[PDB]
Amino acid sequence: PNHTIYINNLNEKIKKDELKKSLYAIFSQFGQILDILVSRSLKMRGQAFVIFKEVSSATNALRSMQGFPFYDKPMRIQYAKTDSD
Amino acid sequence: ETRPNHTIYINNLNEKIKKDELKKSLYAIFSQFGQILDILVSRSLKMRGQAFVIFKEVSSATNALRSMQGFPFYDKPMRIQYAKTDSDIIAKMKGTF
Amino acid sequence: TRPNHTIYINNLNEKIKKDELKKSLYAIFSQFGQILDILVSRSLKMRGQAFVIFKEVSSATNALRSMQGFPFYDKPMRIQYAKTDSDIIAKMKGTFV
Amino acid sequence: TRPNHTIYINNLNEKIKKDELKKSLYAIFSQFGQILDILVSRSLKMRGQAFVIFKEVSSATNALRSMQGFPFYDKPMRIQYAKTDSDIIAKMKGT
RNA sequence: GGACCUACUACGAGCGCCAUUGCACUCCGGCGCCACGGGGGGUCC
RNA sequence: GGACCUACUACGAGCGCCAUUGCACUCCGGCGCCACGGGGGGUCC
Ligand SMILES: [Cu+2]
Ligand SMILES: [Cu+2]
């Protein structure tokens, strides 16, 4: 149950800056977001981390937006293995 | 109200968002329902918060209205209707895109 | 008519039991907001009718927008705003339960 | 991943009774054609999930096509084609 | 088998809490409470 | 400083292909094509 949530199976064809703002459009409803980091690197291409201020927010986001088709690709959300700053 | 058009009219959108972000962010959510032709956005920030999403088939518009209704988009739940008939083009020609 | 918080649904599948129908309607209309009651007409002359009563008018409007003509039990339901004060007058006269 | 006769639904509202869910799904998916069975298990492994078995794949295709992401009991369902065939389907074909 | 009872028992049903996003078609996650129902026990017809 | 050009250079921005389902919080997978932009290089008013 980390604050940060780990999203993968994202549409890799989307630019990093566009993707960041597109994710904020959906996850802003759940609470205060601090940052959304997206690497378009080979190691972390279809992936993103969304950091919520409260754990209630991250839980509600994982609860609700699981399997949501994002750019026609359904997102796979997990709790992050490690805690964020 | 309206009849099943292939275009849907979205309003009650967050006016604080730039036009470029909104067009692209709407595509992120509504692309799942089918092929999108255009995404038109009210060009007046004073009275913005409106948008048109033009689908190829009416099936896409219908399914989109059912599912994404009341969806919190930028923490504001959007209000989706069927667009009036051939009205998506009227505002495009008249310059509100 | 005028935007009521209650919506009047008719053209319902008559073969369906009252208990199943109420619960199946709740399955679809819960997304639009909080539902107070779901009234179903147990009359033979005035059969195939139902009332879904919402807390907020915003909920009923989105429901009419989206679920209009929705094939429910293979029969497309036809939604209108309830005529003002009809639901209660129906709940009193027992025609709806 | 390929047009199966059954569709696999998950992200269902777990609080709903098995028979209510079975009947509520039939209320929605009967429009697409004749349904053979709707399998529902409220067990830890298979809860929040359902299988809808159609006679024709055309019905199943239209069902995934139309009702995808549809909020059912305020929870939007996520529809897939089933991986395997259903046992009732298998006998028709024999496998 | 009816009617009032009970220093007993959560078995059904019914509420909530936690956990689970899981591809099945040989039951079956874990708690807390419990209207009505069972099981035991007692007093009459 | 304007106008047309380059046996040159993919530095941006923009397209596609193959491969990858990967848990981060300094950084970088491989090709092919390139509108419009820069860098270098010329002929002119
Ligand atoms: Cu007893
Ligand atoms: Cu140059």
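We're sticking with Swiss-Prot numbering for chain B, so the shown stretch reads 5-101, in order.
Using the three backbone atoms N, Cα and C, a Cβ is placed for every residue, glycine included.
According to Swiss-Prot, the features are:
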type	residues	note
DOMAIN	B:10-89	domain 'RRM 1'
MUTAGEN	B:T11 to V	Abolishes RNA binding
MUTAGEN	B:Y13 to F	Substantially reduces RNA binding
MUTAGEN	B:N15 to V	Abolishes RNA binding
MUTAGEN	B:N16 to V	Substantially reduces RNA binding
MUTAGEN	B:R52 to Q	Abolishes RNA binding
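What Swiss-Prot annotates, mapped onto the structure for a quick look.
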| residue | record | Cβ within 10 Å |
| --- | --- | --- |
| B:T11 | mutagenesis position | 21 |
| B:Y13 | mutagenesis position | 21 |
| B:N15 | mutagenesis position | 14 |
| B:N16 | mutagenesis position | 15 |
| B:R52 | mutagenesis position | 19 |
Worksheet item: Which residue counts does DSSP yield for the domain 'RRM 1' (B:10-89) in the helix, strand and coil classes, in that order?
Response: 25 helix, 25 strand, 30 coil
Worksheet item: Given B:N16 (mutagenesis position) and B:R52 (mutagenesis position), what distance in Å do their CA atoms have, once rounded to a whole number?
Response: 8
